[PDB]
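Please read the structure below before turning to the comments.
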Amino acid sequence: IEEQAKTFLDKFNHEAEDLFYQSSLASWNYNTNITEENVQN
C-alpha cells in the first residue's frame, strides 16, 4: 500500500504544480493590473 501511495503522490505532484502555477500567475496578473476581466480570470 506504501508503494501505490507513493505512486499516487508522484502522479498528483505533476498535475498540481502546473495548475498552481497557472492560478498564481492569474493572481499576479490581477494584482498587477486591476481590471474586472482579470478578476474573472
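Quick note: numbers on chain A are straight from Swiss-Prot, i.e. 21-61, in order.
Determined by electron microscopy, 3.3 Å, according to the entry header.
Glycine residues also receive a Cβ, built from the backbone N, Cα and C atoms like all the rest.
Taking all protein chains in view, 8 other C-beta atoms sit within 10 angstroms of the C-beta of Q24 (mutagenesis position). Under the heading of mutagenesis, Swiss-Prot lists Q24 to T and annotates it as follows: Increases slightly the interaction with RBD domain of SARS-CoV-2 spike protein.
Quoted from Swiss-Prot, the note on mutagenesis experiment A25 to V is: Increases slightly the interaction with RBD domain of SARS-CoV-2 spike protein. In the three-state DSSP reading, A25 (mutagenesis position) counts as helix. Spatially close to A25 (mutagenesis position) yet at least six residues away along the chain is no residue at all, judged by Cβ distances under 8 angstroms.
Where Swiss-Prot documents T27 to Y as a mutagenesis experiment, the accompanying text is: Increases slightly the interaction with RBD domain of SARS-CoV-2 spike protein. In sACE2.v2.2; increases interaction with RBD domain of SARS-CoV-2 spike protein; when associated with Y-330 and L-386.
The Cβ of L29 (mutagenesis position) lies under 8 Å from the Cβ of no residue that sits 6+ residues away along the same chain. Record note (Swiss-Prot), mutagenesis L29 to F: Increases slightly the interaction with RBD domain of SARS-CoV-2 spike protein. The unchanged residue is displayed.
Under mutagenesis, Swiss-Prot gives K31 to D with this note: Abolishes interaction with SARS-CoV spike glycoprotein. Around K31 (mutagenesis position), a 10 Å sphere centred on its CB holds 10 further CB atoms from the protein chains shown. Under DSSP, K31 (mutagenesis position) is assigned to a helix (H, G or I) in the three-state scheme.
Listed in sequence order, the residues of the same chain lying 6 or more apart from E37 (mutagenesis position) and placing their CB within less than 8 Å of its CB: none are present. As a published mutagenesis entry, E37 to A appears in Swiss-Prot alongside the note: No effect on interaction with SARS-CoV spike glycoprotein.
Less than 8 angstroms from the CB of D38 (mutagenesis position) sits no same-chain residue that is six or more residues away. One mutagenesis experiment catalogued in Swiss-Prot, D38 to A, is accompanied by this note: No effect on interaction with SARS-CoV spike glycoprotein.
All chains included, 10 other C-beta atoms sit within 10 angstroms of the C-beta of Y41 (mutagenesis position). Among the mutagenesis results in Swiss-Prot, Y41 to A has the note: Strongly inhibits interaction with SARS-CoV spike glycoprotein. The residue drawn here is the original one.
In this structure, the C-alpha atom of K31 (mutagenesis position) lies 10 angstrom from that of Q24 (mutagenesis position).
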